[PDB]
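Peer 1: Structure in structure tokens, see below.
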Amino acid sequence: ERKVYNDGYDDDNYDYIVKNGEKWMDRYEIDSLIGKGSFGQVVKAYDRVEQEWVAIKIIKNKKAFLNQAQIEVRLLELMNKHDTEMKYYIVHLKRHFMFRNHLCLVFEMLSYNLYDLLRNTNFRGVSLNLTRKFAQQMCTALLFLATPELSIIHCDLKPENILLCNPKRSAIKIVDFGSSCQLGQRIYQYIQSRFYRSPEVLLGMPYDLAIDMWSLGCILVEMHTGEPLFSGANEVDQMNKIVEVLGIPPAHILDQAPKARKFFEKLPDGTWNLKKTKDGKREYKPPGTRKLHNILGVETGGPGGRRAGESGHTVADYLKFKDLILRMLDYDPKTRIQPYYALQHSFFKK
Ligand SMILES: O=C1N=C(Nc2ccccc2)N=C1Cc1ccc2c(c1)OCO2
């Protein structure tokens, strides 16, 4: 098999074969590939006509992907057009078009994504002050998505999709609404990147805007610790790693959860344990015995003690932080902290 795909324009994974230097439509001059992804690719390009850099997202050339990309565009256009100043936490879709059988979304050019940021500081993690700054921005963002007329679930929050507007600055915007959808109009059950996946989704329960808040919890912790909080290799592993920190989930949730039996079992007395495990195998810490309080290093100089004796990393501060995250990681989506209240939390009080 060495077929030629799309008159030689595409590779075998439906991606457009990026060539640096190429000028499209006597307008966009393609500089370089900046990133790949299930959706396709993103390229750095200079827009002659508007005299500015843009980032163009070249969707795979396959109906399945195109159809999704269209929903994305539609949502990007509701958010961009919406009124109050909160609309500058969502990336600006400048325009979009078909080219060589690829749908292309032209975005404002932005800087690093929070993962690339983490990596540049060799995964020692960013400061708490800065983690707070991202925290506050994201929260306002989620409140924007909450406005009734939008009611948008992102469904894939994660460091790669939070980008800096400027490399020597702190201001940021959310990207990639490929998986996203409006409340009610929910059409997928396997959503969210595994590490950042919520319990409700894992359990195969129905889900709402709450699931993004969850992801944000895991993000913020990771951003400071340098390393993801629930690093599951698979759904079962992921659920156990959540249980390590947060315990068995509540009766009233597991009772209603279709996939509850993938991970847990119900004892005669109506209480839930983790599923019994092969004769002798020990692999996890006992439920709730991996206290966030130590992962964060609240009383021991922060994560890995790497903040020992630093300005702006007081124990009092870490406590405020722990509490916020813990309300972002509420098993119950009906009682998980909502943005309006998250913003009025002691961790943001100047
Ligand atoms: O919708 C998206 N999905 C993306 N996926 C992605 C792109 C690069 C690395 C990891 C993930 N990127 C965007 C948009 C995007 C928008 C503006 C940009 C940008 C990327 O790179 C920096 O400028």
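Following Swiss-Prot, chain A residues are numbered 132-481, in order.
For this deposited structure, the header notes the method as X-ray crystallography, 3.2 Å.
Cβ coordinates come from backbone N, Cα and C, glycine included.
Okay, so Swiss-Prot annotates it like this:
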- 159-479: domain 'Protein kinase' (DOMAIN)
- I165, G166, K167, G168, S169, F170, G171, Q172, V173, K188, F238, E239, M240, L241: ATP binding site (BINDING)
- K188 to R: Abolished protein kinase activity (MUTAGEN)
- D287: active site, proton acceptor (ACT_SITE)
- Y321 to F: Mildly reduces kinase activity. Does not abolish autophosphorylation on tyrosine residues (MUTAGEN)
Peer 1: Determine the most Cβ-crowded residue among the recorded positions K167, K188, using a 10 Å radius around each Cβ and all protein chains in the structure.
Peer 2: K188
Peer 1: Within 10 Å of the Cβ of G171 (ATP binding site), how many other Cβ atoms can be counted across all chains shown?
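Peer 2: The Cβ of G171 (ATP binding site) has 25 Cβ neighbours within 10 Å.
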Peer 1: Out of the recorded positions I have (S169, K188, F238, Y321), which ones have their Cβ sitting under 6 Å from ligand 1?
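Peer 2: Only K188, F238 meet the Cβ criterion.
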Peer 1: Write down the Cα-Cα distance for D287 (active site, proton acceptor) and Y321 (mutagenesis position), rounded and given in Å.
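Peer 2: Cα-Cα, rounded: 11 Å.
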Peer 1: Return the residues near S169 (ATP binding site) by Cβ distance under 8 Å, restricted to its own chain and a separation of at least 6 in sequence.
Peer 2: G309
Peer 1: If you count CB neighbours within 10 Å, which one among the recorded positions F238, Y321 has the smallest count?
Peer 2: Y321
Peer 1: Taking the residues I165, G166, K167, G168, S169, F170, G171, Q172, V173, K188, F238, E239, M240, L241 listed for ATP, what is the greatest CA to CA distance in Å, to the nearest whole number?
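Peer 2: So the maximum pairwise Cα distance among the ATP binders is 21 Å.
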Peer 1: Through the lens of DSSP with three states only, how would you label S169 (ATP binding site)?
Peer 2: coil
Peer 1: Quick check for the class: what is the C-alpha distance, in angstrom and rounded, between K167 (ATP binding site) and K188 (mutagenesis position)?
Peer 2: 9
Peer 1: So for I165 (ATP binding site), how many other CB atoms are inside 10 Å of its CB?
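Peer 2: Taking all protein chains shown, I165 (ATP binding site) has 17 Cβ neighbours within 10 Å.
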Peer 1: Counting across all protein chains present, how many other Cβ atoms fall within 10 Å of the Cβ of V173 (ATP binding site)?
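Peer 2: If we count other Cβ atoms within 10 Å of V173 (ATP binding site), we arrive at 20.
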Peer 1: What does the structure give for the C-alpha distance between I165 (ATP binding site) and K188 (mutagenesis position)? Integer Å is fine.
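Peer 2: Rounded to the nearest whole number, the Cα-Cα distance is 10 Å.
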Peer 1: Reported as an integer number of Å, what is the Cα distance between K188 (mutagenesis position) and the residue listed as 'active site, proton acceptor'?
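Peer 2: Computed Cα spacing between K188 (mutagenesis position) and the residue listed as 'active site, proton acceptor' is 17 Å.
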Peer 1: Measuring Cα to Cα, tell me the gap between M240 (ATP binding site) and the residue listed as 'active site, proton acceptor' in whole angstrom.
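Peer 2: Checking the Cα atoms of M240 (ATP binding site) and the residue listed as 'active site, proton acceptor' gives a distance of 21 Å.
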